[PDB]
Structures are given as structure tokens and as C-alpha cells.
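Reading through the C-alpha cells given below for one structure.
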Amino acid sequence: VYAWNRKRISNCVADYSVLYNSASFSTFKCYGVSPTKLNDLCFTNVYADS
Amino acid sequence: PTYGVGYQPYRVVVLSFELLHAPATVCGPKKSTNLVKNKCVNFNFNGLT
Amino acid sequence: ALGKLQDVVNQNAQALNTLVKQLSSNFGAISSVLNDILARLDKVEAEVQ
């Protein structure tokens, strides 16, 4: 966690339901967006920190 | 593995989204449709609804 | 000499051009644009914004 890894996502298309339908996740707290609503949207860039 | 459920390790991922006053490069799965002109229409251009 | 009449035009322009600029203020909401909130949040979340 002191040196977290970031993946850039760009020039691409997604389906966030493949994530939000999964029971595998113990938490899925979205801020400034609804998870169900993500499939209506587009973004300049997305960053996936881990 | 003897640690309690709060003391155990968790994997964490943070999806960060940005939509500037600049064109999109990532989108959801929704399929496009034909353009219509001079009629009154509801629209969604890249999340500009 | 007609400053009295042009002042009446100026004050109504200053009033309306302030009333219209206040549409762009957030007041602590996620966006000044009502269609962003309705494109991004579900009913129970969006009504609070």
C-alpha cells in the first residue's frame, strides 16, 4: 500500500455489470456515480489503482 | 490464516473516472443509433445527455 | 443627458445577467447541470443532490 500499482485504461469499451453483478466483492462503494448507471457513461480516461 | 476476519488481508482496487471538458476515450457497452435532424429528439453524445 | 433612461436599462440587464449566471452555481451539489446528476446517480442518491 505504500507503493500501489496504477493501470491506465483508455481508447477502449467496458461493461461494468461484469464487475457489479459479482458476489465476490466484499465492498463496492461508488462515489459521484451509481454502479448500475456506469454503463450509460463515457470518460476521458479511467485509472485502476490496486 | 489464524487471524480474525478483520485482521486478515484484503485485495483492494480503486477505479477512478474523469470526464474533462475534452473528448471521451472510454465508454460503457451501449450501442449507437442513426443521427436525426430538424426533428425534436432526446440524445446522448458520449454522456452529454 | 439620457443617463436616467439608460440606467433603467442597465439595472434590469445587471439583474437578469446575475439571475442567469446563478444557474451555473453548484450550491454544494455534484454538478450545476441537472442532466449530469440524472445521468450519474440513482433516484434516492440524486434527489439529495
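Throughout, chain B uses Swiss-Prot numbering, with the displayed residues spanning 499-547 in order.
Positions of Cβ are set from backbone N, Cα and C atoms, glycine also.
According to Swiss-Prot, the natural variant B:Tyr505 to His carries the annotation: In strain: Omicron/BA.1, Omicron/BA.2, Omicron/BA.2.12.1, Omicron/BA.2.75, Omicron/BA.4, Omicron/BA.5, Omicron/BQ.1.1, Omicron/XBB.1.5, Omicron/EG.5.1. With a cut-off of 8 Å between CB atoms and residues at least 6 apart in sequence, the same chain places nothing near B:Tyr505 (variant position).
B:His519 (mutagenesis position) carries neither a helix nor a strand DSSP state and counts as coil. Mutagenesis annotation in Swiss-Prot: B:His519 to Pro, described as Increased resistance to human covalescent sera neutralization; the structure shown retains the original residue.
Quoted from Swiss-Prot, the note on natural variant B:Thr547 to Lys is: In strain: Omicron/BA.1. Secondary structure from DSSP puts B:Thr547 (variant position) in coil.
Filtering of the recorded positions B:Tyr505, B:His519, B:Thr547 by Cβ separation from chain C (threshold: under 8 Å) yields B:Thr547, ordered along the sequence.
Between the recorded positions B:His519, B:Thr547, the minimum number of other C-beta atoms within 10 Å of a residue's C-beta occurs at B:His519.
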